[PDB]
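Encoded as structure tokens, the structure appears first; notes follow it.
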Amino acid sequence: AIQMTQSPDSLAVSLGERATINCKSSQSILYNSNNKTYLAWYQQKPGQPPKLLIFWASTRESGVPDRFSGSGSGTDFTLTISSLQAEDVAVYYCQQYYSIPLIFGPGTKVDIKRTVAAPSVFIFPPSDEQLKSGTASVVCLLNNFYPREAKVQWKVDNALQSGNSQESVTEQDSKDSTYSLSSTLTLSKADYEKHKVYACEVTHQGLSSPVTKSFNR
Amino acid sequence: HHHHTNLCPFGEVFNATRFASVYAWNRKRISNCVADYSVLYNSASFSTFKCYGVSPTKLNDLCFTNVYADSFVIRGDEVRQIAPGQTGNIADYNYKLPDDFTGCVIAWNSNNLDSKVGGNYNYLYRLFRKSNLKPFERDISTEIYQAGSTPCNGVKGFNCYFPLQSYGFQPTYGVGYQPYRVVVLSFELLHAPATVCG
Amino acid sequence: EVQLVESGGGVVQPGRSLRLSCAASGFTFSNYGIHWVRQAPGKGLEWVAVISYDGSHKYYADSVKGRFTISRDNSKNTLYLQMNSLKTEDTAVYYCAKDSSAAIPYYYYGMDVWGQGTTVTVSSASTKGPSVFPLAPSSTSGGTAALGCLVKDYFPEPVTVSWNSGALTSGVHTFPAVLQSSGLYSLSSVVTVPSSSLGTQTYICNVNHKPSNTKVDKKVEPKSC
Ligand SMILES: *[C@@H]1O[C@H](CO[C@@H]2O[C@@H](C)[C@@H](O)[C@@H](O)[C@@H]2O)[C@@H](O[C@@H]2O[C@H](CO)[C@@H](O)[C@H](O)[C@H]2NC(C)=O)[C@H](O)[C@H]1NC(C)=O
Ligand SMILES: *[C@@H]1O[C@H](CO[C@@H]2O[C@@H](C)[C@@H](O)[C@@H](O)[C@@H]2O)[C@@H](O)[C@H](O)[C@H]1NC(C)=O
């Protein structure tokens, strides 16, 4: 199987600046008998199906803006957005169709590069209504930050917790271009009352040092 | 009722009833008449009008040895291929214009003509071919195309396909798939000093 | 004016069978091959199967080989996908992708038209409405405090959370759901308000879960000690 690799995995670039996405295949996609590389480039926005931008590695599809261009031959390929628009924030996949199976890349996420922004940190003790059920949920909110990369650390009685938390992240906001994150620490009612201090430690580029919000049960 | 000082019958080509299929495109030599291209460039009924090698205003005061008019029908999304140095199903396998093409390309939507309710299967196009077409080459051959290892012997089979496919124009289609009629004027300017013609 | 419309998705127990269909219009369906491409929640695109412009060539992905069965019906302008022995790893959105020219080994020109995509969930679970728990705004930040609703334990997707019956909209963040180890989903929706109006406005979230005919309203208030 022809394995497709894209680099980088995420490229945050300011508007009007050039964005470069690369794509390397494990085998040559250039067909000998017609000098055509069977490589394509797809653009997928949230809630939408993919959209064909480039096929034959360098031919732009009918209806695609001129700022989208593809280059490369054989194994190394590159989709280039000369002047990134605000509407071009999406996930870009490269796909080979030389031989079967047809295989996509891991995708490259493209967002606009605003100035750094630290998150507003909130923590929510479990509701009295939920403790009536036997399960406790401690929620930790990170509001309007940038870039998307962050690190949430749960510490129950300073004991760092793991494997007992799930997270959610929102898409880049259409107005201020910031992400938000929801972390849910779920414990039994028994293990919840066994402790007192509940906190979540947020480390982020906009924070000069890890910030921690906590509460006592 | 015909003389050499008469006007060229451009109506016969553009305002024709039926048009050729793209794979078997119809060529007419415009000869022994006065070609007045003002009837074309002063008409807002065409959706694509692009000349290559000549200014469309310079057409009436140039000196041509041969003038050809090619007509056919394709999809909308394929009209972009009727131009020099293009690729695709129409430029590679059906109608190829040379890189030094010296002429004009006139297209217009004919969905109200070349599309029938159940699908007009009279307009066809070549889908498979070994090698690309030469410029202005014409391949009306319907020989079974061999996409596998074993021969086909003129018989439709596995890895043995018929090379022509139909468009099936219905009016309900998108503009990218509606029938577009195309006229392609090709020129051959005579070699002369500028003192003679230009 | 051309479109592909997927159909037939839903919830299916593991190992059971389910048939998807995709209807095409606006173009001569019998001239182009079609593909199936699926996408796990929050994961990249994965190719599934393809069928040529006549049904002669049908190829599948190594992860679904011998379990899926692709077919088409050019008389009715419809293509089908027959899934059997479904796994929880098959849970995804399934798009049908029209190819640009047939589908004989070396005649794949890439896929130009895509459908909205129907959703397929494979899990040993039953239909359950959600439990809406408040997220109280206790003693905040620099004048901007936050509150929200915790929509926990429901199946299947999705839920719609509105605030004040569509009134409160700015500064609202409804987070995407997460699948718990119980087989049920959990989803939180927050909103940030100025700390000065925290009492001056009764905040209510409207949770709507059509799979179980559950419409729950929950009033959120600052916690009292
Ligand atoms: C193509 O034909 C149109 C109109 O053709 C109609 O059918 C013809 C057989 C003839 O009988 C015309 O009179 C019909 O109207 C031509 O456009 C007309 O041009 C004249 C000037 O010559 C003008 O007075 C009309 O208003 C025009 N009508 C329309 C609808 O545009 C056109 O010139 C023909 N083009 C070529 C290249 O022959
Ligand atoms: C081969 O093709 C060259 C350009 O091809 C185009 O660009 C490369 C990167 C591929 O994407 C290919 O599919 C495109 O069509 C030509 O410059 C070159 O002359 C060609 N050579 C031969 C021998 O055909």
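Please read every residue number as a count from 1 along the shown chain.
If you're wondering, the header gives X-ray crystallography, 3.2 Å.
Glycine residues also receive a Cβ, built from the backbone N, Cα and C atoms like all the rest.
Quick look at what Swiss-Prot lists:
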- B:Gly11 to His (Swiss-Prot position 339): In strain: Omicron/BA.2.75, Omicron/XBB.1.5, Omicron/EG.5.1 (VARIANT)
- B:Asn15 to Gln (Swiss-Prot position 343): Reduced viral infectivity (MUTAGEN)
- B:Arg18 to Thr (Swiss-Prot position 346): In strain: Omicron/BQ.1.1, Omicron/XBB.1.5, Omicron/EG.5.1 (VARIANT)
- B:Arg18 to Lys (Swiss-Prot position 346): In strain: Mu/B.1.621 (VARIANT)
- B:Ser43 to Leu (Swiss-Prot position 371): In strain: Omicron/BA.1 (VARIANT)
- B:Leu124 to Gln (Swiss-Prot position 452): In strain: Omicron/BA.2.12.1 (VARIANT)
- B:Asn132 to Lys (Swiss-Prot position 460): In strain: Omicron/BA.2.75, Omicron/BQ.1.1, Omicron/XBB.1.5, Omicron/EG.5.1 (VARIANT)
- B:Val155 to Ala (Swiss-Prot position 483): Increased resistance to neutralizing antibodies (MUTAGEN)
- B:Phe162 to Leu (Swiss-Prot position 490): Increased resistance to neutralizing antibodies and human covalescent sera neutralization (MUTAGEN)
- B:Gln165 to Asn (Swiss-Prot position 493): Reduced host ACE2-binding affinity in vitro (MUTAGEN)
- B:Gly168 to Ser (Swiss-Prot position 496): In strain: Omicron/BA.1 (VARIANT)
- B:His191 to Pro (Swiss-Prot position 519): Increased resistance to human covalescent sera neutralization (MUTAGEN)
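Overlay of Swiss-Prot feature records on the structure.
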residue	record	DSSP (3 states)
B:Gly11	variant position	helix
B:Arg18	variant position	coil
B:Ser43	variant position	coil
B:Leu124	variant position	strand
B:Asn132	variant position	coil
B:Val155	mutagenesis position	coil
B:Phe162	mutagenesis position	coil
B:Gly168	variant position	coil
Close recorded positions near B:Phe162 (mutagenesis position), where close means Cα within 10 Å, chosen from B:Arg18, B:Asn132, B:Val155, B:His191: B:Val155
Nearest of the recorded positions (B:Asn15, B:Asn132, B:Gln165, B:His191) to B:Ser43 (variant position) - Cα to Cα: B:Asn15
Whole-number Å value for how far B:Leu124 (variant position) lies from B:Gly168 (variant position) (Cα to Cα): 8
Contacting recorded positions, sequence order - B:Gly11, B:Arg18, B:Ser43, B:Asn132, B:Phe162, B:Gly168 vs ligand 1, Cβ under 6 Å: B:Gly11
Per-residue Cβ crowding (10 Å cut-off), top of variant positions B:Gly11, B:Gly168: B:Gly168
Those recorded positions, out of B:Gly11, B:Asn15, B:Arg18, B:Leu124, B:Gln165, B:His191, that come within 10 angstroms of B:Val155 (mutagenesis position) at the Cα: none
Sites among the recorded positions B:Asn15, B:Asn132, B:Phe162, B:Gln165, B:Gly168, B:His191 close to chain C [C-beta, under 8 Å]: B:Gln165, B:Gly168
Candidate with the highest Cβ count within 10 Å, taken from the recorded positions B:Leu124, B:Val155: B:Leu124
The one of B:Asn15, B:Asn132 whose CB sees the fewest other CB atoms within 10 Å, among these recorded positions: B:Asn15
Rounded to the nearest Å - Cα separation of B:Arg18 (variant position) and B:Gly11 (variant position): 13
B:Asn15 (mutagenesis position) and B:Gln165 (mutagenesis position), Cα-Cα, nearest whole angstrom: 26
